[PDB]
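Participant: Just passing along the structure, written as structure tokens.
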Protein chains: 2
Amino acid sequence: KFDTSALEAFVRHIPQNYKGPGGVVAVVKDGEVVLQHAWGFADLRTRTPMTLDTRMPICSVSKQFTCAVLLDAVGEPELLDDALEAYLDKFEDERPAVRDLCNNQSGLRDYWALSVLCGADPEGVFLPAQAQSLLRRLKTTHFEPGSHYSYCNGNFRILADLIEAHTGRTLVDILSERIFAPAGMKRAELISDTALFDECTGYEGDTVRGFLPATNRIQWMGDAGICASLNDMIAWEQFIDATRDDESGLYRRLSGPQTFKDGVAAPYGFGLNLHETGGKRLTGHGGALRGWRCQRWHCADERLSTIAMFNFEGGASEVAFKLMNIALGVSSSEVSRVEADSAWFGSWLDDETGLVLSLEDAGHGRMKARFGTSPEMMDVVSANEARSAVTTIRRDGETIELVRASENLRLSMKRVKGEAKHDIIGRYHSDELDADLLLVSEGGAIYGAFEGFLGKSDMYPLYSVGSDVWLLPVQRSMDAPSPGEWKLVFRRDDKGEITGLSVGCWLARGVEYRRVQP
Amino acid sequence: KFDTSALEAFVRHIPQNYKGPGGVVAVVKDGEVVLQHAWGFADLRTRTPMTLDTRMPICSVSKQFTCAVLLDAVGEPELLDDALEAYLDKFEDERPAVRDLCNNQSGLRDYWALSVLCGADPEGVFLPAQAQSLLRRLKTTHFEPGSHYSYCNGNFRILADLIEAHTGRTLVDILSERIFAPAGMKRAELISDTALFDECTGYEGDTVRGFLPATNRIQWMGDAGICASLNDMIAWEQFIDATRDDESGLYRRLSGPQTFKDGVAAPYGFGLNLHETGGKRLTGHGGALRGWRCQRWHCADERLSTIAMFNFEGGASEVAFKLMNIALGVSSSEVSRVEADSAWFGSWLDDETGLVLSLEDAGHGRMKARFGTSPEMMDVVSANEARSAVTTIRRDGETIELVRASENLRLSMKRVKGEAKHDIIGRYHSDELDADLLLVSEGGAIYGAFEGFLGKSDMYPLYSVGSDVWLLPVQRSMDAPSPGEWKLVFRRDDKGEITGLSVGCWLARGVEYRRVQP
């Protein structure tokens, strides 16, 4: 009997440690459900309890299902390379291979982050014709295909379109016939229009701010769209275990090792994160949307899967990971920290990429870093070295070296200083997006708005961190996580006149804008 | 020339330190405006700039105007004591004097906190007939009148009703004729229905969560309701300075010293907070509602006033206070801290009052305390002593002594321990409010709802901190700050059966409920 005593003790305390309306969790071992539990409410106002058969959007956990459809109904990604050439018909750089789309090594900038720059409302309707209009206008990459990893939902949204055109069938129908029926996922469905989903309510907020029902109206497929219950997701884990020994089986074909073009090990393959804990290899994926979070993980050597799905923005990924470590008996352990010198604090700029790192004290030998899409906590392990699980930074005087070895990324960043001039106001234009950024002063405080084919955004405050380097936080958007902070790095003439600027974030780097107004 | 160089340098950095859509600030010295500034937007979507003439709700800054009306149009508070007896016609305890209402020493429980227990929706409509129905059903106090201080909006909402009935005139008209016209407050107005106000938009949220437009539909008067611009508020500060030498002048009559019934100095009088900074006496008040914050302070010895009004939930009170200290040249200074022993952490219960203190590490010789309506940061100054600006705590083994000397409050609290039994589910009834609390289990996690004459609330999660002691956070409500955490302390028989419980928070303590169901 697989002993679930420590798992049960952890699950019993989830509602107090991961505060929110409701959720579901499961642990599958050797193809058997050994732990399955629902708690709380699907809706706090109608008082509808959360159940094991309550469907929820699984969001980015859909990506692995779109690569499974690709392999099952089309074949290897190379069969769609000709069609990708016609889809990205205005491309000016070398196009990524369809295989690079599947592995998140494409170099394309994320279209949900770009939708903010095109003026999208965070709670706006987003149609299939607008997705294609934005994806098919892309011309450039932000790194050479195969050279680095970056998470790009557009890779999978394009894949869905390629699959439907090659096959002459809908992704809705192919998933149902080729994946959900054989796996025993009885109620799983691709529901592309998020405005139609009302079987469970998702909540934005947290225990301090309060919880608010989320409204989502985007339409998506390929990068997300599947809605399924805990029991549906359990059936997928059982299908995985039943087909574990078939070398030509769909999941085994999705989940092998991958590398970058230089042979360095990569962290993602065919819609799956590839990771390890205590020396044991894991494959899985998480998903997010305003109001929702979920995660699945599978350890092939121990025939073990863990699932967590919440109708709020709490740590479902952390829950699923901790259940896996508890079931594997992995002791996750303690780092000795040192005091953070005050010389670390402030912002640091990479000239090559236009990205910025900002550091602040988070107490006890810890720093809060803002660099990627979400902030990360870093342990200060020595006078000049700090690290999170993904990023290491080393300081030498006025330079920081930042490394994210899993992305094949290494940056050299210089301390940003000086007082920022307020002559940056005016209008700027991006030729590739056909979009404008308007910057105005109101009482000495600078605000900006994004104006493009999706609409005109609200005004957002900007914050300077040194001469000509400004941050523009965007906290809510059509997809989740939101982009975080856009980094604006202005460029000037030899006369000191502004000619343009770079706008970027980790999901979409170096978007060039030229000054056209003020 | 009063030198404003340090004030201007501070004001220039407000938008970066106090992040939000917009605001206004002013400094008045010797009756002259020496600093007046607006920044940002009144509405981020319509892009309407914030101006010096943009009106906003001043919320609880209205209380001083209702006591000014009382003194000007009625006379001393003792003239309304007979009418208070008829208004609180079901009172079972000794009624407070009308003077205790004015000084916040009444012992009445706050009606906005009680509206949550009666089932109010946080964004619900609240009419004058519902205010009277809730206020006139009150029967008991939570401390003897004059013995302690507690902030109670009901004191001022009752005062408004008493004034209108004695005078036969509307508070709208009396404020306009007797206060706003003579003070030169040209556009100030009592707009009791918050749903009608649309000249400026208030925003809930913060720079990390994002900002959301607030919807408020409550109707109020006496405790709040005045809407005014920065220029209106400047005219009130100038009127104060012009009448500073008249011993029988309205503001001088509102702003003298007060004491509790035992002669100890009290911190509030006639709708004004009474405080000091660097040895200089201040009088003033702040205001809050979802989406809005403001504060005014005046230092009579230096003929100095400071005002800050924001259309978001940031630190307007901290801004107004810091401007005052900068203008007075008060050096606010540093406390040496010690490491917080782990024995402090957890929850502590006062048996007399039913209130709970919870402590957690906030880093560097600091603790986050949850006791009052909002959390407070405490400096650990010695092994067994910690303090905030308002509260001091001393630990001795399994007991903590908590003192809020400005409230005349001293509690002896014992560490709460043990595992909480889940047999608390069932229905409970408050005879005085005619309201129920329903507690249910959903998958092992307990949730509660408040059901009374205002409606049936949504379900809210509860969190146990030790045997029979639970916390129920309520983060959003009709008034602001919300109550914070309700403290539920269950009572049992000699047989171990639950008979009832105490529900309370600092604004409304010891509301007794009896078990009626499960």
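Chain B is numbered as in Swiss-Prot, which gives 3-520 for the residues shown.
The way this entry was determined, per its header, is X-ray crystallography, 1.9 Å.
Even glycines carry a Cβ here, placed using N, Cα and C.
Features from Swiss-Prot:
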- B:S62: active site, nucleophile (ACT_SITE)
- B:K65: active site, proton donor/acceptor (ACT_SITE)
- B:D481: substrate binding site (BINDING)
- B:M58 to F: No effect on enzymatic activity (MUTAGEN)
- B:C61 to S: Alters sensitivity to p-chloromercuribenzoate (MUTAGEN)
- B:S62 to G: Abolishes enzymatic activity (MUTAGEN)
- B:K65 to N: Abolishes enzymatic activity (MUTAGEN)
- B:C69 to S: No effect on enzymatic activity (MUTAGEN)
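Walk me through the surroundings of each of these features.
Facilitator: DSSP assigns B:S62 (mutagenesis position) to a helix.
In this view, B:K65 (mutagenesis position) is surrounded by 29 other Cβ atoms within 10 Å of its Cβ, with every protein chain counted.
Within its own chain, B:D481 (substrate binding site) has B:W114, B:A115, B:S117, B:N155, B:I220, B:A290, B:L291 as residues 6 or more apart in sequence whose C-beta sits under 8 angstroms from its own. According to DSSP, B:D481 (substrate binding site) is assigned to coil rather than to any helix or strand.
Of all Cβ atoms in the protein chains displayed, 25 besides its own lie within 10 Å of the Cβ of B:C61 (mutagenesis position).
Remark: B:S62 (mutagenesis position) has B:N155, B:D225, B:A226, B:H287, B:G288, B:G289, B:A290 as non-local neighbours, by Cβ distance under 8 Å and separation of at least 6 in sequence.
In sequence order, B:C104, B:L161, B:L256, B:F272, B:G273 constitute the residues six or more apart from B:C69 (mutagenesis position) in its chain with CB-CB distances below 8 Å.
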Participant: Name the residues of the same chain, 6+ apart in sequence, whose Cβ is under 8 Å from the Cβ of B:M58 (mutagenesis position)?
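Facilitator: Those within reach of B:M58 (mutagenesis position), by Cβ under 8 Å and sequence separation of 6 or more, are B:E201, B:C202, B:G204, B:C229, B:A230, B:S231, B:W294, B:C296, B:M311, B:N313.
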Participant: Three-state secondary structure of B:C69 (mutagenesis position) from DSSP?
Facilitator: helix
